[PDB]
Structure formats: C-alpha cells, structure tokens
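A.B. asks: One structure follows; several queries about it will come next.
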Amino acid sequence: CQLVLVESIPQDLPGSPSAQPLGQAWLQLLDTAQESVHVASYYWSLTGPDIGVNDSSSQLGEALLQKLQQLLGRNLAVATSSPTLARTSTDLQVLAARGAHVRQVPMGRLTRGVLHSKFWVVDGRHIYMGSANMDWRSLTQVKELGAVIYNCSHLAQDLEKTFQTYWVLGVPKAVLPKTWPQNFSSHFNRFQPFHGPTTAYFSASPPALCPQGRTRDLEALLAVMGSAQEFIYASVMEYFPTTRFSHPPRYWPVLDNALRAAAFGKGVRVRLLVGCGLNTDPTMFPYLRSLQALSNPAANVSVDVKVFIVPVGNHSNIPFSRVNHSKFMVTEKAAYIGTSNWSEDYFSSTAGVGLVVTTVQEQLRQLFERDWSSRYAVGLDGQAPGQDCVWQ
Amino acid sequence: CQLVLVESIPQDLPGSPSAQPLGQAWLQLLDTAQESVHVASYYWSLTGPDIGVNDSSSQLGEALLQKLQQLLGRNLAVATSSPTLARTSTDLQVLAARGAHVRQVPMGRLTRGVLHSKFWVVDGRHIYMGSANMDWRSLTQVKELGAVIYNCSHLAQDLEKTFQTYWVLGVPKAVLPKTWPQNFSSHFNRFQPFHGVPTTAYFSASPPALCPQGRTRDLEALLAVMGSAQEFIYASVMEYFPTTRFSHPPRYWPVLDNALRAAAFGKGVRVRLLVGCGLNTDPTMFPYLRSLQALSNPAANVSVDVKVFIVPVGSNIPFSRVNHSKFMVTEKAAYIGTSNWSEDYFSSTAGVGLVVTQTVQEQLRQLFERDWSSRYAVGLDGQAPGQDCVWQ
C-alpha cells in the first residue's frame, strides 16, 4: 500500500523541497491499467487543437492521450462529465467513437451546479485524486497538487462508489434519489477511516450526492480545521466566505468562522495562500484583508495571508492558465487534499470530493512552506506595479 | 402614552440635535412616583464619599440620592443588585435602613455572571430603560443613553415580570428554575409587539435561563433588528467583542459579526459601528474592528464603517469619561439596550433591551449621526497622538 503526492510545475518555480511530477504519475496510471479505468472530470481539453496550439508546451498533454488509446487497444475507459467547459473539444467524442463509454451528468439540471470532481479509479485497485482536471494546461501550464494510491485495493473502490453515484445520474430523465441503497452506501467515513502506517478517508459533496456513510466535504474540512492545534495550512485558488452564482447573494461564514475560531480560541497559527491569475475576482481581496487584520502576536492570535501570483511571461498564448489550481490543507495531524475551492456552491450545489490522510503531513508541510516563503507569494499590501494580478 | 429618549452628556460640546437631559427626566420620574418604585441596578454609588473623590460634579448625583429619601418619606423602594462593583459605597445600606427592600442575586454562583440590567418600573405604569446604572458619574461625567415611557402601562408589567424573576432569585440559596411558571410568562414578544404615540414596541431579556415563556432573548432581538434592516444600521456600544469574556476557555463568537457582515453584503445595508475608547478599554479589541473595516468595498455595494468615540479627560474622577451608551437603529426600528456586544452578555450576564418602531427611530438616526459625523469620533487609522485612549 503506497500513497504519493504529485505536483505539476510550469515554467520557473525553483534548492527546495519537491514532489513527484504529475505527468509521469498519469503515464504510471495508464500503464498499470489492465482491465478498466473510471474517470470523473469537470471538462476535457487534452488534445490542443481545441484551443490555440502554437506554444509547443502541449506534448505532455497529447502524449498522455496516446496512453488512453492503449487501454482501448487492450480492450474500458469510463468517463463522466458536467455542463462542460471548452465545448469545442472533441476528445470525449473521439474516445466514444473509439470504445469509451461516456455519459455526462448535467448537474445544473439537478442542483443548479456543476461536477467539479476530478478523480480516477483504475482496475478497481489504484486511485488518483487531485486538483488536476482533464487539461494539458493542468499537466504543464498550471500549478497542480494531488495524491495517488496503489496496491490498497480494499480502499481503491472507496471513491468508485461516488463515481458510481455520478454514473447513475446523467441518464435521461434522471431524478435525485432521496435514499441511496446499500450499493452506494459507504463504510469509510470520518468516524471509521482506513487502516494500514497511515489512516485515511474520502468525502463527497453536495449532500444530495452523498449516500449514507458519506461524510460531506464541508464536514471533512471543518473537522480537519478543528483537530488542528498548532497550524492550519490552506492553499486554494479562490476563497470566498460568500455564495456565488446564486440569484440573491448571501454571506457564508462557516469556513471563515472556523478559521478564526481555530486562530483565536486555540491559538492556532494559520496562513492562507490564495491564487491570483488575471481571472480572479478583485472583490475577494477585502475578505482576505479582513482575515489578515485579525493578526495580533500579543494575544496568541496568528493569522497571515498571502497571494500566489505566477508570471505570464511570454506565455500569454494560453488563456485559462497561469494560476495556482491546487487546493489543499494540512494540520500537524492530517493532510486534506480537495478538488473544490472554498465557497458556498462547492458545498451546496456543485459536486466535489476530498481525501484526508494521516510523514505525508510533513511532506505537504514542506510543499506549502516552499510555496509560501517563495518570491511569488506576496502580502496584501505588496501592490507591485510589475506584478500581474488584478487587485481592484 | 408617551415615550421620551433621555441622554446624559458630560462637560463636552456637541448647533447639533439633542435629547432630553437624563438627570432632570430622572428627577421627574421620582417626582411622579406615588406608590412604588422597582429598581434593577448593576451597582449603587451616587455620593462622592462612595468612591472617595472630591468633585463638585457629584452634587447632582447626590441630589438624586436625596430624592430617594423623599420617596421613602412619602411612604416604597425595591432594589436588586449583583456581585456588585464599588463595594465601598454605603448607599444600599442607607436606603435599607430607611425602608428599601434589597436582595442581591449572586449571579456568579448561578450563571457565571452579573446583573448588568439597569431599569426602573415606577407605580407599575411608568418605566425607565438605559445604560445609566446607579452612579453620579453616569449623571455628569460619562455619555449615557436611555429611554423613559409614561402612561403606557401595558409594557410596565412586562418589565415587572423580569424584575420579579430577579426578585425571586434574590432569596437566599435560590436556584434557577428549569421552568418559569405562568406568572412570569410574557405575552409581548417580537412576534406580537405592543400597539399618544402611534408606535409598536417590545422588551427583551437575557440570559435564556432568566427568560420565561413568551420572552425573546436580547440576542434574538438584536438579530431580528439587523435582519429586518434594509438600508442602514447604526450601532453604538462601548465595547464590541466577537468573542467570549470572563470565560475560562476562550472561544470565538461570530453571531453578531456574521449578521453585521451578512446585512452589509447580502442586502447592501450601510453599516456603521461606533465603539467607546477609554483609558481602561482592551487594546485586543482593535484587530477585530479592522476585520469589519476591511470588509469595505464601494464597488460591491458593501458599506462597513467603524469609528471610535473618545472623550478627553480633565483624570480626577476614576472609571469615567467614556461613551457608555449601547443602542442600534435601522430605518425601520430602534433598539436601545443595557449590554455591550460580546458573548457573555447573551449567555451569562443579565441584560434587557427595548425596541420600538412606527419618528423615534429617526430621532435616534440623527442622534447617532451627530455622534458619528462628529467631533469625538475618529477613524481606526487616525489614532491621533494626543487623545486619551489605549491603542496597543
């Protein structure tokens, strides 16, 4: 039983701790496959011709594509999608005409939302789960973090059951089941995690897509932050203590309140690192300042916030890239990796999943520290005319 | 049915709107008394020798004190106190030796707390409400706000119910009843408020253990007033802590903060918070205030403004020269209360609160505006070198 953290690193990002490159891990996954692959992906932009192609950064992507064909040359790719982005792409059509069984859940139909989950279960015995969705930009042109597990076959299905929840929906005239039978019921929640020298469990969201025995991603995040007693390391591309894309906008403090409660009532030192990528919302910035203002070393309250700005350089060719897509958190006890950002939708409307495991915590510790003391992480007052994010 | 708001203004200067002086209105109240007065007070220190300071501003204080004897010379005074402050004062003994019935509720024994309520019900038909407890400093050397009601008796017994709760727990070895009988039950809560003056009004008590059936707790009253707000919220409390106080394990407490920010964000409500600054205030309060001020973003229709009210000393008189007033008003209603905004006042410490709606709400509007757009109110980033408040 092995679990490895995987990291996708674009141009730059220099003696520092490092993780295993994600592209080799994906080649890894497609190589070990002997029987079947099950895919949950937000969108599919893997070939390049779907978007501008003259960057030459694309190979890591379509080389990966050929590996897919190998599984279809060896005789079952099972993909699931959403009210998808990059509709011009023909990857799913190619794989369906080549032998892959694909249905898309129109999550907007059911809960106004989207399928933001991105995970793999291969041969029923290996799993991948992380922030890297189906995109070559997620392989070479955006920072990504994830985790992959092999051998542990008795836990490998533990995300398949969710994958299968997604599978049952998306059929024509599909309806939300008010109760999932024992087939989709889970036995690996927060109360009883896995065993083997770590312990781990998965979580799904939203509640309507959570069968019995499934802990919600919100509850997993809250429990991980509550169990923290010295530090809370959070890295999400966007952080909004508010609901998004809801006709009446409403405040949403539960995550924020838990952060501040950990900082104050238990003296936990908390640092929050959020991404800036030319597409972020400037309205996000005041809330971060509202957290940063809590800092007071004389009262044992330690709240520090920074923004991770990655430079576009000569690569303005790629439009939806040059961000920190990684989403994770670590406390001295546990390590949570997630697919969802920190806003109301991911816990009320849009599908998402999250793993939490318990040296791996120290590995992610040093990953975050390298991503935090770095030169691309800047404080709130560092306007920096040469920096390339929108702040107002 | 008449209601007048009363304001105590020390040696300071406000052409500005004004309210009825508190000392003369209080003397009025003791004059109108014919049968009985019931007093709930935090402490009793009205003479100079009560705290041993030789200031002639105390005379008005002792003037009121002398009036008490007249009422007891006219044949009745009933007072209830707490694990009280200024224990050197002998006022309660003086009134007791002349015919006043006094018992002390040992609120520290029962609910961790103190009796912070300050109100009068006189003749069962006139009432006083305010932040001004029994202190001559509250008559001449500290900013105070309150409200008095005449000829509207149907609310006077509703406050007599809470007074009688205090009375019954004032007996020796008294224990909190898990159920208050129908005698203490109230019929004038927020859901059915009251109906001279074309107004509607109601009272609220705290903590829950001292709230009989039909009584809304002050927490719910504040939350309802902020929730019903649609265009603005004026808040003025001497101290504002989104945290517990005097609580052995400190924990965060976001309930009022969440509302203030939920009102600001989800409904575009303009929010201004005015807190008192004195030589004894807690510097740790300031970061949390920034957490509100950082919310400000005119581009997103969120309006959060904070200032601090500092009155200059000139001190000889100890534990004075502050803004001890606590109230809030929205374009619909006006709540004035006896408790500051921190967890204790809504879980442990006794407090009461009036809220009325219909010109009185507009009266409080421009009263606060005279205090906000004012001379003694300064922003967080000012911290002028010469005034007498603690910032670090």
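Since chain A takes its numbers from Swiss-Prot, the residues it shows come out as 94-107, 111-171, 174-294, 300-461, 472-505.
Using the three backbone atoms N, Cα and C, a Cβ is placed for every residue, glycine included.
Pasting the feature list from Swiss-Prot:
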MUTAGEN   A:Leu183 to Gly  Loss of exonuclease activity toward ssDNA substrate
DOMAIN    A:209-236  domain 'PLD phosphodiesterase 1'
MUTAGEN   A:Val212 to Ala  Loss of exonuclease activity toward ssDNA substrate; when associated with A-348
MUTAGEN   A:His214 to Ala  Loss of exonuclease and phosphatase activities toward ssDNA; when associated with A-414. Loss of (S,S)-BMP synthase activity. No effect on protein expression or localization to lysosomes
ACT_SITE  A:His214  active site, proton donor
MUTAGEN   A:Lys216 to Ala  Loss of (S,S)-BMP synthase activity. No effect on protein expression or localization to lysosomes
ACT_SITE  A:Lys216  active site
MUTAGEN   A:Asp221 to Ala  Loss of (S,S)-BMP synthase activity. No effect on protein expression or localization to lysosomes. Loss of protein stability; when associated with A-435
ACT_SITE  A:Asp221  active site
MUTAGEN   A:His252 to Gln  No effect on exonuclease activity toward ssDNA substrate
MUTAGEN   A:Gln255 to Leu  No effect on exonuclease activity toward ssDNA substrate
MUTAGEN   A:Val426 to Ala  Loss of (S,S)-BMP synthase activity. No effect on protein expression or localization to lysosomes
MUTAGEN   A:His428 to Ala  Loss of exonuclease and phosphatase activities; when associated with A-414. Loss of (S,S)-BMP synthase activity. No effect on protein expression or localization to lysosomes
MUTAGEN   A:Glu435 to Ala  Loss of (S,S)-BMP synthase activity. No effect on protein expression or localization to lysosomes. Loss of protein stability; when associated with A-221
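Describe the structural surroundings of these features, if you would.
C.D. replies: For A:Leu183 (mutagenesis position), applying a Cβ distance below 8 Å and a minimum sequence separation of six or more within one chain yields A:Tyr138, A:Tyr139, A:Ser141.
For the domain 'PLD phosphodiesterase 1' (A:209-236), the list of distant contacts is 99, 101, 118, 121-122, 125-126, 128-142, 144, 153-154, 156-158, 160, 178-181, 189, 203, 242-251, 253-258, 260-261, 264, 274, 305, 309, 311-312, 348, 421, 423-424, 428-431, 440-443, 448-449, 451-456, 458: same-chain residues at least six beyond its ends, Cβ to Cβ under 8 Å.
Long-range Cβ proximity for A:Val212 (mutagenesis position), meaning a same-chain Cβ under 8 A and a gap of 6 or more residues, is found for A:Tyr138, A:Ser180, A:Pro181, A:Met205, A:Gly206, A:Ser452, A:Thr453, A:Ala454. In the three-state DSSP scheme, A:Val212 (mutagenesis position) is classed as coil.
Within 10 Å of the C-beta of A:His214 (mutagenesis position) there are 24 other C-beta atoms, taking all protein chains into account.
For A:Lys216 (mutagenesis position), the Cβ neighbour count at a 10 Å cut-off comes to 26, with all displayed protein chains included.
Following the DSSP three-state reduction, the secondary structure of A:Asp221 (mutagenesis position) is coil. With a cut-off of 8 Å between CB atoms and residues at least 6 apart in sequence, the same chain places A:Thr128, A:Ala129, A:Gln130, A:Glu131, A:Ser132, A:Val133 near A:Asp221 (mutagenesis position), listed in sequence order.
Proximity of A:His252 (mutagenesis position) to non-local residues of its own chain (separation of 6 or more, Cβ distance below 8 Å) is seen for none. DSSP assigns A:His252 (mutagenesis position) to a helix.
For A:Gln255 (mutagenesis position), the same-chain residues 6+ apart in sequence whose C-beta sits under 8 angstroms from its C-beta are A:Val219, A:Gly222.
A:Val426 (mutagenesis position) carries neither a helix nor a strand DSSP state and counts as coil. Cβ neighbour count for A:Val426 (mutagenesis position): 23 (other Cβ atoms within 10 Å of its Cβ, all protein chains included).
Residues near A:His428 (mutagenesis position) in space but far in sequence (CB under 8 A, at least 6 apart, same chain), listed by position: A:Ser229, A:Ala230, A:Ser236, A:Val240, A:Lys241, A:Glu242, A:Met340, A:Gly378.
Neighbours of A:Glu435 (mutagenesis position), defined as other CB atoms within 10 A of its CB across all chains, total 16.
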A.B. asks: What is the interatomic distance between the Cα atoms of A:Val426 (mutagenesis position) and A:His214 (mutagenesis position), given in whole Å?
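C.D. replies: Rounded to a whole number, the Cα-Cα distance is 17 Å.
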A.B. asks: If one measures from the C-alpha of A:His214 (mutagenesis position) to the C-alpha of A:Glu435 (mutagenesis position), what distance in angstrom results, rounded to a whole number?
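C.D. replies: About 28 Å separate the Cα atoms of these two residues.
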A.B. asks: Just need one number: Cα of A:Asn171 to Cα of A:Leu174, in Å, whole number, across 2 unmodelled residues.
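C.D. replies: Each end of the gap has a Cα atom, and these are 6 Å apart.
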